Each structure stands twice: as C-alpha cells, then as structure tokens.
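Inspection log for the structure reproduced underneath, given as structure tokens.
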Protein chains: 2
Amino acid sequence: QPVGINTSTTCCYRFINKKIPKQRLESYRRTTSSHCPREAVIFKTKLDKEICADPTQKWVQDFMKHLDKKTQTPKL
Amino acid sequence: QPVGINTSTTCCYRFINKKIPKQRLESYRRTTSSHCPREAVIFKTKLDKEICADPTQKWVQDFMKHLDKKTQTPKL
C-alpha cells in the first residue's frame, strides 16, 4: 500500500507485487526531473524487456537502491 | 565507471561534462547493464543531451539523491 501525499499520488501504470533476481534485470528509466509530484518509472528486464512502477513496492525499493550502486564515476 | 581517464575506457564512458544542478529534464534512467560495472544515472535533457553519470560526480550524486523522491514503486 503507499508512499504518497495521499493514496494515489503517482504518474505511470500497469504493474504487480513481487518479481525475483534469478539471473537478470538491469536498468531503470524514470521520467522528467521536474513535471510530476513524482514523475514515473520503467524497469528493463529478463532478456531486455520493460515494466513500470508506482506507489508501494519493496522489490523496486531495493532495485532503486541496488541499481544505484553497481559502479561509480565522473565522465568515465 | 569511478574517477577515469583515456578517450573512453570502461563499460559506459560517453556524456563527459558541465551541468552543476537539477532544475529541469526529459527523463532519467539508472543502469543499462544486467552484467558489468557498466552503469550510471543517464540523464535525458530539455532540448537534449543524454548523459551516463553516478557515485564520484557529485552533481549526479545529489541528482539521484534529489530526485529519488520523485517517481515510485508498485501495487500494495
């Protein structure tokens, strides 16, 4: 259930509860960094495919949080 | 990937420049990988550019940490 400024204070749709990590999913695609309360999210997965994401879920939490880190940089 | 040199040498190394803050963009995506060091926070911006940046390049540090806030996670 959600992390909003009410319970449905989101931007993209059509997603479910729980996936897993038994080989891949890689990149996330969120939107416009200054348009929405939030803006919206896409996940690119399990033999290069896409999913969307707002507003109550863990796997994504951890994904954001996991994705974040892999590697480091400035211009490299 | 972290602090690097040469005329491009690690999984992403394209983007290479100067935008101090966050104010307005098109879309931002973190890590198009599944397999190596490969990724960053790629930023799509206001009559273009597309950048590959993360951890070491501050403005991006803060960007991900500034924008995080803005987009969500799924269903319950």
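We're sticking with Swiss-Prot numbering for chain B, so the shown stretch reads 24-99, in order.
In case you wondered, yes, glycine gets a Cβ from its N, Cα and C as well.
According to Swiss-Prot, the mutagenesis experiment B:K41 to A carries the annotation: Decreases binding to Link domain of TNFAIP6; when associated with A-42 and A-45. On its own chain, B:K41 (mutagenesis position) has no residue at least 6 apart in sequence with a Cβ closer than 8 Å to its own Cβ. Mapped onto three states, the DSSP output places B:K41 (mutagenesis position) in coil.
While the structure shown retains the original residue, Swiss-Prot records the mutagenesis experiment B:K42 to A with this note: Decreases binding to Link domain of TNFAIP6; when associated with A-41 and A-45. Long-range Cβ proximity for B:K42 (mutagenesis position), meaning a same-chain Cβ under 8 A and a gap of 6 or more residues, is found for B:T68, B:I74, B:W82.
Under its mutagenesis annotations, Swiss-Prot gives B:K45 to A the following note: Decreases binding to Link domain of TNFAIP6; when associated with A-41 and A-42. Around the Cβ of B:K45 (mutagenesis position), 19 further Cβ atoms fall within 10 Å across all displayed protein chains.
Among the mutagenesis positions B:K41, B:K42, B:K45, the ones with a Cβ under 8 Å from a Cβ of chain A are B:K45.
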